[PDB]
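Trainee: Input: one structure, supplied below.
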Amino acid sequence: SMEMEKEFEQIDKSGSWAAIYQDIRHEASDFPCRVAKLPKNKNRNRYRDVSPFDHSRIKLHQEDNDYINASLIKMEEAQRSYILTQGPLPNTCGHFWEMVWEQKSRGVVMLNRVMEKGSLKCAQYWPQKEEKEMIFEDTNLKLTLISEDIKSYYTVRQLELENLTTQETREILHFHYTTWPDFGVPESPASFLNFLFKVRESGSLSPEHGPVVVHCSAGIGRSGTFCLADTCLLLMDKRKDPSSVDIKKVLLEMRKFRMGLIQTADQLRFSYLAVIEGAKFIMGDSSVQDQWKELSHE
Ligand SMILES: O=C(O)C(=O)Nc1sc2c(c1C(=O)O)CCNC2
Ligand SMILES: [Cl-]
Ligand SMILES: [Cl-]
Ligand SMILES: [Cl-]
Ligand SMILES: [Cl-]
Ligand SMILES: [Cl-]
């Protein structure tokens, strides 16, 4: 077994996930979020306790108001970047696709549903029907649904994003995990990893593209779980060495760039499970990828 496997066993045996997770919350970075808290931005924030730090926030390329609730998570050692953002609001869907355009993202990873626990957690920011495209008048963008591939618990959509100012056109891939409860965990590591590897296999995480945009409702809980597992697997892959990966330290590093990443102790516990199981693929057993596909029942 791996060293994270031994740690996992010991934390489970002693029932100390809550205290481990709370220790991460206590040590996490605290940086100012002054732009986020300006009164003119109050209606650009979904949650009053979830704000991007000033130092890592994504700036829109407009001179009236450059603010969006989004953070650049720049993982220097892993050499991968992600943009984590809240589920867009009815007045920030233009800003969201403006951000995708300006940052040259190829993929958007959505980990939530529009309605959860009886509430609207995210605006309907993409078109559901080919023939009903969306136009974002404030940012002058056009968005068309090109096709969609619906599986049991996730959906992949091809979108066309057009800068109406230049008539330039880009293909955006939308990866929508549709079975991960808010404040909850995926149904299995298998189905989480099946989805993550689908994002990976698309090419959307390539350094040739802008950072992938990852969001849930707040852009911290599920988004943080997704990013932590991906980065840990990537660090392991780069060194081909499971023992070089200290998952809690990686999470603390990520939290330098956005607050609150991973919102429950069980999501941290699940992060371990995903990385431990994903390690089998990283370390040369590609048959596990087939097993996940079956176990996930797509
Ligand atoms: O969507 C996620 O995974 C996520 O982190 N959601 C979060 S984080 C967070 C909230 C929510 C929410 O959805 O209500 C409510 C206010 N406090 C912090
Ligand atoms: Cl103001
Ligand atoms: Cl939905
Ligand atoms: Cl509901
Ligand atoms: Cl909304
Ligand atoms: Cl937190």
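These residue numbers are counts, starting from 1, taken along the chain as shown.
If you check the header, you will see the structure was determined by X-ray crystallography, 2.0 Å.
Every residue, even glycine, has its Cβ placed from backbone N, Cα and C.
Pulled the feature table from Swiss-Prot, pasting it below:
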- 4-278: domain 'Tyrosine-protein phosphatase' (DOMAIN)
- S51 to A or D (Swiss-Prot position 50): No phosphorylation (MUTAGEN)
- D182 to A (Swiss-Prot position 181): Substrate-trapping mutant (MUTAGEN)
- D182, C216, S217, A218, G219, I220, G221, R222, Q263: substrate binding site (BINDING)
- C216 to S (Swiss-Prot position 215): Catalytically inactive mutant; abolishes sulfhydration (MUTAGEN)
- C216: active site, phosphocysteine intermediate (ACT_SITE)
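On this model, are these features tucked inside or out on the surface, and what's nearby?
Mentor: Classification of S51 (mutagenesis position) by DSSP places it in coil, neither helical nor stranded. Under a cutoff of 8 A between CB atoms, and with a sequence separation of 6+ in the same chain, the neighbours of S51 (mutagenesis position) are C33, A36, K37, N45, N69, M259.
Less than 8 angstroms from the CB of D182 (mutagenesis position) sit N112, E116, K117, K121, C216, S217, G221, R222, each of them six or more residues away in the same chain.
For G221 (substrate binding site), other Cβ atoms within 10 Å of its Cβ number 23.
The Cβ neighbour count for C216 (mutagenesis position), using a 10 Å radius and every protein chain shown, is 28.
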Trainee: If you count other Cβ atoms within 10 Å of each one's Cβ, which of the binding-site residues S217, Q263 has the most?
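Mentor: Of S217, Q263, the one with the most crowded Cβ is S217.
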Trainee: What is the total of other Cβ atoms whose distance to the Cβ of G219 (substrate binding site) is within 10 Å?
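Mentor: Within a 10 Å radius of the Cβ of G219 (substrate binding site) lie 28 other Cβ atoms.
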Trainee: Report the residues of the chain - excluding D182, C216, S217, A218, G219, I220, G221, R222, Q263 - with C-beta within 8 Å of the mean position of the site's C-beta atoms, for the recorded substrate site, in sequence order.
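Mentor: Leaving out the recorded residues gives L111, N112, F183, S223, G224.
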